[PDB]
Amino acid sequence: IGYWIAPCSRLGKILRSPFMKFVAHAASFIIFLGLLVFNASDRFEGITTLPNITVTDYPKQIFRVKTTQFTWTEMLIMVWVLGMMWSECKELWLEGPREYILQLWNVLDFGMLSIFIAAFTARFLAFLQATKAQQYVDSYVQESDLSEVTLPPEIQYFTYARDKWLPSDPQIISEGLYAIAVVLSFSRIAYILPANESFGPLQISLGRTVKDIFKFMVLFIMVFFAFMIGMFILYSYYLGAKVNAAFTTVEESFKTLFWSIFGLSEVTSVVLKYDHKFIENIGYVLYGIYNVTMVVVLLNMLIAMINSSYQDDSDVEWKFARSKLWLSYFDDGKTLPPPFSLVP
Amino acid sequence: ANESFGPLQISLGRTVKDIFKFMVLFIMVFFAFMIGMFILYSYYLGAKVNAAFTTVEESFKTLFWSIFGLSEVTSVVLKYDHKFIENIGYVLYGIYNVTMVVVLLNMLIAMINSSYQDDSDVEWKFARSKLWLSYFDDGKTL
Ligand SMILES: [Ca+2]
């Protein structure tokens, strides 16, 4: 408000400093994360009502209206997402799309903002359907609090609890995408992390280790696909004849072999319920060979990365990254935080 | 004060001091995934096989014990047919495990390089001499 009223003043001059603009953007993102956390402040200790029970503020309300309506925190977070997307679009328009895509931070921000937009679009579609159902109830139902009246099946579905929801209804998609976007949001803390002396080189080395890990992960993915296909072919014919129905389908085989990396897949994944001990013993051998192979690949990755790191260069890289961060703020255009940049 | 265990204690102290810096970043990642999974699974309290991500405390427990592999995979599955949310939770839990492995491996490599760069002997003897000088005063007689 002060910047809008007096763009050229002591406060205006202070707020246009590159460090002050960086602090403004960091504070805006902290407020965005606070809104993300506060939107779910009614569930910190868990939801009181069971998923099979519907609660409505007034007796003539469709439950989906109550469970899909936006709150003021939802409005604020939608405005924040719109502002950040507008800032990203302005950057892409001004500087060029090809250069914009070839940057980790820009593409990640675009991805998380797109996921937020998709989640809010799905929630808005659910809200529209619920509002149409509520309008139908208010215009054609006057039967004492939705007890004696039986709604048409096109609209009776909106009186159902969470358990009766279709697996592909808009609100489930909305909340899944919202969870993904919330996970991706806090990853932008590492965008402002390099500006700090202690946490800059750490982030630089973390990015370098991720880049080194990716190439080994490609080979491990090839080995993983090999064992997934082999064990799925071995155990596909035993669906109702296995202990934990693992390796019976491509999804199940993929889950079992992926969670085996962290030791979270039990050995009974290879045991059958029949007397075909040959198949069970081949599965045991293949699973053991897979575990030994993944340990060998992890050991080779660790050793190769240790050698590569053993080959004062991190300080230079961190200072270069921090200087890029600074030069991103020296231009006077990026003055206000993205949520407040909408107002012209 | 011991010759054989003093250097070990000094090295352990330096290891803890190096570990804290990476622990800050891992705490940021941990909070990210804790909030995400809690938001995903807060609406399924009695609709899950266990109470893994139903609350913030529960999400913190599940993700912290996931570091040591002491949290079961079934923490993600649901008792409903909402396979979209279950698969999103599976992907997020797998990404959390991969991310924590990456962070731990990066911490290990960075600390190995830092240690690679008769240095601990001087530190140990300085600490031992500080311990000695703490007792040269006549006040601490008993
Ligand atoms: Ca950007």
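Chain A is numbered as in Swiss-Prot; shown residues: 438-748, 752-784, in order.
Heads up, the Cβ atoms here are built off N, Cα and C, so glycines get one too.
Features of the protein shown, as given by Swiss-Prot:
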- A:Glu525 to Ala: No effect on inhibition by Ca(2+) or thermostability. No effect on activation by diacylglycerol (DAG) analog; when associated with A-874 and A-883 (MUTAGEN)
- A:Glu525, A:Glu528, A:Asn543: Ca(2+) 2 binding site (BINDING)
(message) For the C-alpha pair, I'd like the distance in angstrom between A:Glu525 (mutagenesis position) and A:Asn543 (Ca(2+) 2 binding site), rounded off.
(response) 8
(message) My understanding is the cutoff is Cβ-Cβ under 8 Å with a sequence separation of 6 or more in the same chain; which residues meet that for A:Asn543 (Ca(2+) 2 binding site)?
(response) A:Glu525, A:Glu528, A:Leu529, A:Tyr537
(request) Could you tell me which three-state DSSP class A:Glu525 (mutagenesis position) falls into? (result) helix
(request) Other than A:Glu525, A:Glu528, A:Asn543, which residues of the same chain sit close to Ca(2+) 2? List them in sequence order, counting a residue when its Cβ is within 8 Å of the Cβ centroid of the site. (result) A:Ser524, A:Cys526, A:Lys527, A:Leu529, A:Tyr537, A:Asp546, A:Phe547
(request) Mind giving me a neighbour count for A:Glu525 (mutagenesis position)? Other Cβ atoms within 10 Å of its Cβ, every protein chain shown. (result) 17
(message) Through the lens of DSSP with three states only, how would you label A:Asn543 (Ca(2+) 2 binding site)?
(response) helix
